[PDB]
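Undergrad: First, the structure itself, so that you have it in front of you.
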Amino acid sequence: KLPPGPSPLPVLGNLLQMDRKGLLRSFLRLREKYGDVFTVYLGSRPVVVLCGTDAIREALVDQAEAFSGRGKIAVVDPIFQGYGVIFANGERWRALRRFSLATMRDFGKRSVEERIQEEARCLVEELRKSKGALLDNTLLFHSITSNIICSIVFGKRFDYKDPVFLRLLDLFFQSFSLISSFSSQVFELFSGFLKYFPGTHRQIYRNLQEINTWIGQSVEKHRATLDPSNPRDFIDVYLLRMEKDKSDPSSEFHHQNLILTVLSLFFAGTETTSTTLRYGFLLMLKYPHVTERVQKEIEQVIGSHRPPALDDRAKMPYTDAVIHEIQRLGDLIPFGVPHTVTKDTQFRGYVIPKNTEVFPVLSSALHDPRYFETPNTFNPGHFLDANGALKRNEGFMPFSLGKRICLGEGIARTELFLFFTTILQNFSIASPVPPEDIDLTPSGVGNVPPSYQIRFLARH
Ligand code: HEM
Ligand SMILES: OC[C@H]1O[C@H](O[C@H]2[C@H](O)[C@@H](O)[C@H](OCCCCCC3CCCCC3)O[C@@H]2CO)[C@H](O)[C@@H](O)[C@@H]1O
Ligand SMILES: OC[C@H]1O[C@H](O[C@H]2[C@H](O)[C@@H](O)[C@H](OCCCCCC3CCCCC3)O[C@@H]2CO)[C@H](O)[C@@H](O)[C@@H]1O
């Protein structure tokens, strides 16, 4: 009754019909032979894969609760363990999502935008200072994306220099590198055998643990300084809701969901945002004309004497369409984040046993040639009608769909916009590599472009 797909061997599963290139490339290859919806065996585990804008939507939207179930990721389950907004399920998840969605919106009393505009203003100020000397943005873009989350959870930001922050940051974002490595992906398949032998997991473990300590401490500092009647941020609030569920012990709001939820926010809403920015600027180096037009749109719709604001977007459909296409091509989460089916489930003739894991190749949507003329080529065109207004697009689900749809799409949207329009507002770019020779070819649960040098040339 499971989707078709090559024969499993026990212990190993479909190890053999996979591609050395990687988890993503493997699926897409099986899709060719076995179709839009197949079953593939990751050792013991049967996984059903959803390729295409229809397949994915039919599950995530047309059957959204069936498919609301989060799945595991092997290298980090030992840290997260089913706790926290991201890896939660059933009741645990809903109450956590309900909470975070509500909470982050309100408190943190400067508005989510404002905090971003401030963070961008600092960026401009910090960038100015390098007087147009080559640099790898990676750090700063980790920094700003991290300072944003920080502002939400801790009620504060960090200077780009303060070196404690950087030490922690450095080792936070070392984890992602490792999370998306080949070793991790092998670990994914056979972690029952590998958890005993040394390998990147242990390293990932101790990087996260180390953070969960600093957080642990920021939580203890919060309780001891708390003003109930005037909360500052996400932790203040989770605490106040914690005491308001004192008498109830089947409630979900305990210390361990607090910690792994604050961590969770860093873990989802940093790299991915940051890498999108990194990638974005890489594309603006390679096709300057776009940049020119964006800088130009900025001159018309915003001018040069005020900062960008989130409202300027509605009137800047080109820029907006670039940011859209940046996400699409960046394809930064390419096989989405594992799902499970909360019930036994009817789908396309097939039946998927309860809790079976489900992988929505989002990349197959992003490069759906029915919704994008030139899917492998960078093309704002993809998002613009005959009158040059923004164009919706079914194939555009980088933040995924259904009930597990990215909780942050929003910050990230606002971030991407306000960072992009504000940087470009103030600096033009250049680099050693001529546009013609810049290469974009990156692959793991997150994709990553190459490292590159760049120049931020102040404009007067
Ligand atoms: C470019 C930026 C971002 C992208 C592309 C992105 C994409 C995604 C995707 C694809 C998922 C999984 C959707 C699924 O369940 O299949 C996800 C999950 C999530 N994202 Fe993001 N995200 C981004 C930024 C952020 C930010 C900035 C935050 C928070 C401030 C955030 C919070 C979350 C949370 C909480 C989840 C868990 C979903 C759940 O279990 O309900 N994300 N993100
Ligand atoms: O006799 C052994 C055979 O090994 C290969 O056969 C298959 C095998 O199934 C396999 O050996 C290999 O497939 C490559 C799979 C490697 C798995 C690596 C994955 C690990 C986790 C996720 C990323 C990649 O190559 C061929 C792909 O179909 C080769 O084709 C030949 O050397 C030979 O026919
Ligand atoms: O009384 C207040 C004291 O705290 C100050 O800052 C603490 C600051 O409270 C605290 O803000 C700072 O944190 C730096 C680490 C931030 C890490 C956050 C990361 C999480 C994961 C992703 C990257 C970001 O650690 C500092 C050093 O211990 C200073 O440490 C002291 O000088 C000062 O006296």
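These residue numbers are counts, starting from 1, taken along the chain as shown.
Backbone N, Cα and C atoms are what each Cβ position is placed from, and that goes for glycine too.
Got these off Swiss-Prot a minute ago, pasting:
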- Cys406: heme binding site (BINDING)
- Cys406 to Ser (Swiss-Prot position 436): Conversion into an NADPH oxidase with negligible monooxygenase activity (MUTAGEN)
Undergrad: Determine the straight-line distance, in Å, between the Cα atoms of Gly108 and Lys109, where 2 intervening residues lack coordinates; round to a whole number.
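TA: Between the Cα atoms flanking the 2-residue gap there are 6 Å.
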Undergrad: Between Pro442 and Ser443 the model skips 2 residues; how long is the Cα-Cα span in Å?
TA: 7
Undergrad: How would DSSP class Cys406 (mutagenesis position) in three states?
TA: coil
Undergrad: Far apart in sequence but close in space: which same-chain residues, 6 or more away, have a Cβ under 8 Å from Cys406 (mutagenesis position)?
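TA: The list for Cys406 (mutagenesis position) reads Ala268, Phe399, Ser400, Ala412, given in order along the sequence.
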